[PDB]
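Trainee: This structure is in structure tokens; I'll ask about it shortly.
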Amino acid sequence: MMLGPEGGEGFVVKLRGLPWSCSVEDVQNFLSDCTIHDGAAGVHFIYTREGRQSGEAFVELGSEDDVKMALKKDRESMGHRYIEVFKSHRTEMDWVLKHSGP
């Protein structure tokens, strides 16, 4: 809560493998290396589309060198659970989130 509402131009990273109950405080802890385009006003979680979260997410980083900092970890773990990090863009992310609804 320093920049927003959203719009990290293209520095999205997709996040896959993650715990079924995790949140941005864990994105920011897994990437204590890293900025994000605000801190939390670039993170989103994915949702099975009807009434639950999933082990998947997407995060507008605070530069593409933040994206690269997240790629350093691209098959690590945080929890008893894996954290694959794909390099993404807002143009994909706006599709993949916005399909649990209108």
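Header entry for method reads solution NMR.
Using N, Cα and C of the backbone, Cβ positions are placed for all residues, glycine too.
Relevant sequence annotations retrieved from Swiss-Prot are reproduced here:
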- 13-85: domain 'RRM 1' (DOMAIN)
- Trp20 to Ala: Loss of RNA-binding (MUTAGEN)
- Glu84 to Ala: Loss of RNA-binding (MUTAGEN)
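Have a look at these and tell me how they're positioned relative to everything else.
Mentor: For the domain 'RRM 1' (13-85), the DSSP-based tally of helix, strand and coil residues reads 15 helix, 23 strand, 35 coil.
In sequence order, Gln53, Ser54, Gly55 are the residues of the chain that are 6 or more apart from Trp20 (mutagenesis position) and have a CB within less than 8 Å of its CB.
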Trainee: For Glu84 (mutagenesis position), which residues in the same chain are close in space, meaning a Cβ under 8 Å from its Cβ, but six or more apart along the sequence?
Mentor: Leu15, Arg16, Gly17, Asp74, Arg75
